[PDB]
Amino acid sequence: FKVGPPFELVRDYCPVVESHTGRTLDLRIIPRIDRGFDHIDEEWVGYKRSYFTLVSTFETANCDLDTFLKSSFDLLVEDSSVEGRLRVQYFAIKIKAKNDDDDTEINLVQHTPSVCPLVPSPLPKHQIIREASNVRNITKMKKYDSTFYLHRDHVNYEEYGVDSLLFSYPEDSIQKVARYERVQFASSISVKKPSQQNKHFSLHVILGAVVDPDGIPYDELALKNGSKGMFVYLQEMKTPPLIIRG
């Protein structure tokens, strides 16, 4: 494990507002790469046969988790789409790899990326990510449970309303930290141009809202009840240019 390529803001997309208070939700993705890249003379270098670890959470400025989970949020589209407000079923994160030059998407292979549902939370320290990674100790894993998950089936249900965000999440076990362990680039990718000069890649992290089937950037998504949902972009961050040794 080691300090990896830093993340920078790429863009903020659709604004999110609470349906009851009209309060705008201020969001901030907090991603970090914990291994897989070396910093050689002002350049980040990765390797084909190697793999990398990327973790991420997101935060909501001045909004405590309890209130957040009890709230209802609407996405605000505008102009062309101008639909108005789309109800958020839940928030999730996804990562992608791109050709930092022509912005072409590079496929990633993970060891089990995917759309990870997530609730606001600070990003755990580097060492904790380790002690929680591949260390399946029953007692130990229970010391990190409150750090990595929110078990909806344990909250006081009488405190939440029918439209509460908590109850629109797909599963009872909800992650607090999106952990992408053992990720590699597809072995089919070309890491050099015909001239033999290195190609440049970039890792992206996108925070988004999953909304019901019914011009804005989003990905089509296979929901939980067989329905076709939409993963609408809220915020995106990326690493600086990366090079991949073959």
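To match Swiss-Prot, the residue numbers of chain A are left as they are there, and the shown ones run 63-174, 185-286, 294-325.
When the header is checked for method, it gives X-ray crystallography, 2.2 Å.
Backbone N, Cα and C define each Cβ position, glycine as well.
Around the Cβ of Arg97 (mutagenesis position), 17 further Cβ atoms fall within 10 Å across all displayed protein chains. Experimental mutagenesis at this site is recorded by Swiss-Prot as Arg97 to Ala, annotated: Reduces DNA-binding by 67%.
Within 10 Å of the C-beta of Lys110 (mutagenesis position) we count 14 further C-beta atoms, all protein chains included. In the three-state DSSP scheme, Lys110 (mutagenesis position) falls into the coil class. One mutagenesis experiment named in Swiss-Prot is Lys110 to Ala, and its note says No effect on DNA-binding but strongly reduces progress through meiosis and sporulation.
Quoted from Swiss-Prot, the note attached to the mutagenesis of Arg111 to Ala states: Reduces DNA-binding by 95% and abolishes sporulation. Long-range Cβ neighbours of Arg111 (mutagenesis position) (same chain, at least 6 residues apart, Cβ-Cβ under 8 Å): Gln256.
Listed in Swiss-Prot is the mutagenesis experiment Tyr113 to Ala, annotated as follows: Reduces DNA-binding by 80% and abolishes sporulation.
Experimental mutagenesis is annotated in Swiss-Prot for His173 to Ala, with the remark: Reduces DNA-binding by 80% and strongly reduces progress through meiosis and sporulation. A 10 Å cutoff on Cβ-Cβ distances gives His173 (mutagenesis position) a total of 9 other Cβ atoms nearby, all chains included.
Swiss-Prot gives this note for the published mutagenesis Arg202 to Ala: No effect on DNA-binding but strongly reduces progress through meiosis and sporulation. Neighbour count (other Cβ atoms within 10 Å of the Cβ, all protein chains): 14 for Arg202 (mutagenesis position).
For the mutagenesis experiment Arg208 to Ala, the note given by Swiss-Prot reads: Reduces DNA-binding by 50% and abolishes sporulation. Around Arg208 (mutagenesis position), a 10 Å sphere centred on its CB holds 7 further CB atoms from the protein chains shown.
Experimental mutagenesis at this site is recorded by Swiss-Prot as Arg254 to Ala, annotated: Reduces DNA-binding by 93% and abolishes sporulation. When secondary structure is read from DSSP and collapsed to three states, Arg254 (mutagenesis position) falls in the strand class. Counting every protein chain shown, 14 other Cβ atoms lie within 10 Å of the Cβ of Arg254 (mutagenesis position).
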Integer Cα-Cα distance in angstrom, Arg202 (mutagenesis position) to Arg97 (mutagenesis position): 11
Taking DSSP three-state, what's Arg208 (mutagenesis position) in: helix, strand or coil? coil
Count the Cβ atoms, other than its own, that fall within 10 Å of the Cβ of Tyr113 (mutagenesis position), considering every protein chain shown. 17
Rounded to the nearest Å - Cα separation of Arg254 (mutagenesis position) and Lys110 (mutagenesis position): 12
Nearest to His173 (mutagenesis position) by Cα distance: which of the mutagenesis positions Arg97, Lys110, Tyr113, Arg208 is it? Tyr113
Gap-flanking C-alpha distance, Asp286-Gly294 [7 residues absent from model], angstrom: 14
